[PDB]
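Worksheet: the structure to be examined is printed underneath.
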Amino acid sequence: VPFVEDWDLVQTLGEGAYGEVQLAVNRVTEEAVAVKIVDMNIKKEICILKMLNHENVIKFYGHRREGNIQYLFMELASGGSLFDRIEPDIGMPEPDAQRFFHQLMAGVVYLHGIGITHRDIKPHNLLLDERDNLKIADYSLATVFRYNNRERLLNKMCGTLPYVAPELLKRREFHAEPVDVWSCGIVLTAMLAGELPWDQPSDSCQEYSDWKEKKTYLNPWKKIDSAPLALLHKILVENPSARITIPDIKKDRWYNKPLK
Ligand SMILES: CN(C)c1ncnc2nc[nH]c12
Ligand SMILES: [Cl-]
């Protein structure tokens, strides 16, 4: 079994483009963490990771260079991902979706508050701890959109097409926060319907045209109760300046509904 200083690398949790993530167990003390292995953009990632301190964001423990391998030591989420809690074509019980959505908003308010955009919110990047607490993971696409209290517009296109906001396909430059809000709306759809609404929010996508024409008698919308669906009407708004902000999501009727 491979090892790093005091830790044993004992199994693969994830295989992504950006290296492997391993379960690491201190042989002495028995503490289990996760270790991202990069065979060396990473200067920046580690800088953002060291900023992160919130119960709904993956904590960064530190890194070691060992030749051309960088090791990034991070909080372990032993509950797997939100992706594995979503039943295809069904989703999950509304009260569980609501709790995960509450946690996802707490995490995203946190990141936006330290001027960080995640840029790839999707169920594979939302991990669960042993108590099913949600942790926003993977800061490999994350970037600074606010510094010294001044906003910078983004112009890099990145993310995952079914989760990306339409302005990202159409505008030369756009605001960071409404793109992350949109991807949370697609995550909420996936949790309540167990299906993604469209391949991408482009005019050439029939499913996206159908939503803009308010055909909510179609899937996935017909599986979603009127209350969460009215919130999805405010989140999945094509014009990012008309799109609901997180302060106004927090005042939404479904957001505040007591559930099982
Ligand atoms: C799958 N994967 C990337 C991970 N699994 C468990 N805990 C983690 N902490 C950071 N990434 C983790
Ligand atoms: Cl899905």
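Residue numbering in chain A adheres to Swiss-Prot, whereby the residues present occupy positions 3-42, 51-270 in order.
Cβ from N, Cα, C; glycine included.
Cβ environment of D130 (mutagenesis position): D148, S150, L151, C168, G169, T170, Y173, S193 lie under 8 Å away, each six or more residues apart in the same chain. Residues or ranges marked as active site, proton acceptor in Swiss-Prot: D130.
The ATP binding site annotation in Swiss-Prot covers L15, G16, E17, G18, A19, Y20, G21, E22, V23, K38. For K38 (mutagenesis position), other Cβ atoms within 10 Å of its Cβ number 26.
DSSP assigns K38 (mutagenesis position) to a strand in the three-state reduction. Under its mutagenesis annotations, Swiss-Prot gives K38 to R the following note: Abolishes kinase activity.
For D130 to A, Swiss-Prot lists a mutagenesis experiment annotated as follows: Abolishes kinase activity. According to its DSSP assignment, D130 (mutagenesis position) is coil.
Using a 10 Å radius centred on the Cβ of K132 (mutagenesis position) and all shown protein chains, the other Cβ atoms total 22. Experimental mutagenesis at this site is recorded by Swiss-Prot as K132 to R, annotated: Strong reduction of chromatin-associated CHK1 ubiquitination.
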Any further residue of that chain within 8 Å (Cβ to the Cβ centroid of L15, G16, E17, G18, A19, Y20, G21, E22, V23, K38) of the recorded ATP site: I39
Recorded positions whose CB lies under 6 angstroms from ligand 1, from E17, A19, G21, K38, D130, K132: none
Cα distance (Å, whole number) from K132 (mutagenesis position) to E17 (ATP binding site): 16
